[PDB]
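Report on the following structure.
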Amino acid sequence: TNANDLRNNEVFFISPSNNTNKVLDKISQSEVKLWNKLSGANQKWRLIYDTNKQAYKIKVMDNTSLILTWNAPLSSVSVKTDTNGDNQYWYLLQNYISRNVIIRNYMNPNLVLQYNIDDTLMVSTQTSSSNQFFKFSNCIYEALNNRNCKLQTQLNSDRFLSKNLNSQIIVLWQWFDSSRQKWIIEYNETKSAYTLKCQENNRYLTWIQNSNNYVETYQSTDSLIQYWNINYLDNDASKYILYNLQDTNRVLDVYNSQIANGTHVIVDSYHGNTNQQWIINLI
Ligand SMILES: CC(=O)N[C@H]1[C@H]([C@H](O)[C@H](O)CO)O[C@](O)(C(=O)O)C[C@@H]1O
Ligand SMILES: CC(=O)N[C@H]1[C@H]([C@H](O)[C@H](O)CO)O[C@](O)(C(=O)O)C[C@@H]1O
């Protein structure tokens, strides 16, 4: 699969290649090390690419603007405030067959991240050993692919993404445990995005393009309007934004931020407001 590829804006557990059950963990306001996977936001890392440098910032999800930082000239690594220092940039490059990634420092490309015997971390020169190979696993894919889910608007604790009765239109509605409010999330490799299938009629969350821009359940299609990028809110791993693949500046949006049963769900320009923020949970 290509679901765990090093796409920009995506969020990952970063593991040693020798153990998928240990992951990179912001332990203190400064210290990082490999740790048993428990999935708090301290163990989730967002990639922020820099096309000019062809390198990435690796940013922890729990703290505003702390990014993985080489403490030059020392051999240690920490998380520190983002100041766009060259020592805070990393080439991430993948072996296609093993899936292993080398995490190489931008400031000094002789040096690469390595995991020590006691699972602490450091930068060091590259030697063949497996102590410099990491696996990246996309958090959302690993949590949500092939799962039956419900989607709650952040506007209100009991208003959910719902196919309307005897219509194709999708609206907000309070929970009544209906198959109309149940959505199976499936990744598609050709689109590098997800479809969401209503359990009631086995049809898909789709942007219907006209003056109203309603989302509706629609038959299976290869058109981009049926595909969604599911990502965490910019600085919050409890909340999600869903971009439509037809136009990745547009997102799943509650019309006029109304909360009333039956309020239309639409596709609208991104602003990051509460009406474009969703809580996704397994049923
Ligand atoms: C999301 C959804 O399907 N809502 C439907 C509700 C619920 O089925 C009902 O509240 C169950 O308690 O019923 C209606 O109001 C109705 O019967 O006229 C139509 C509406 O589309
Ligand atoms: C608002 C936002 O994120 N826009 C970005 C989208 C989304 O990240 C994507 O729809 C969700 O994965 O990705 C890009 O198209 C990309 O990564 O090349 C860049 C674009 O600026």
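For chain A, we keep the numbers from Swiss-Prot: what you see runs 4-286, in order.
Recorded method is X-ray crystallography, 2.2 Å.
Backbone N, Cα and C define each Cβ position, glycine as well.
Residues or ranges marked as domain 'Ricin B-type lectin 1' by Swiss-Prot on the basis of sequence analysis: 12-140.
The feature domain 'Ricin B-type lectin 2' is assigned by Swiss-Prot to 180-284.
Cβ contacts within 10 Å of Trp176 (mutagenesis position), excluding its own Cβ and spanning all protein chains shown: 21. In the three-state DSSP scheme, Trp176 (mutagenesis position) is classed as strand. In Swiss-Prot, a published mutagenesis experiment is listed as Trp176 to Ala, annotated Significantly decreased binding to bovine mucin, decreased binding to porcine mucin. No binding of N-acetyl-beta-neuraminic acid, significantly decreased binding to N-acetyl-D-galactosamine. Significantly decreased binding to both bovine and porcine mucin; when associated with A-278-279-A.
Sequence-distant neighbours of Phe179 (mutagenesis position) (same chain, 6+ apart, CB under 8 A from its CB) do not exist here. For the mutagenesis experiment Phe179 to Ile, the note given by Swiss-Prot reads: Decreased binding to bovine mucin, no change in binding to porcine mucin. No binding of N-acetyl-beta-neuraminic acid, significantly decreased binding to N-acetyl-D-galactosamine.
Here the residue is the original one, while Swiss-Prot reports the published mutagenesis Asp271 to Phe with the comment No binding of N-acetyl-beta-neuraminic acid, increased binding to N-acetyl-D-galactosamine and galactose; when associated with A-176. Mapped onto three states, the DSSP output places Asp271 (mutagenesis position) in strand.
Applying an 8 A CB threshold to same-chain residues 6+ apart, the list for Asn74 (variant position) reads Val80, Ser81, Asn90. The note that Swiss-Prot attaches to the natural variant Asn74 to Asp is: In strain: Type C / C-6814.
Close to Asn98 (variant position) in the fold, though at least 6 residues off in sequence, lie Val104, each with a CB less than 8 Å from its CB. Taken residue by residue with DSSP, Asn98 (variant position) is part of neither helix nor strand, so it is coil. According to Swiss-Prot, the natural variant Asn98 to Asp carries the annotation: In strain: Type C / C-6814.
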Filtering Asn74, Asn98, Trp176, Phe179 (recorded positions) by proximity to ligand 1: which pass a Cβ cutoff of under 6 Å to any of its atoms?
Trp176, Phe179
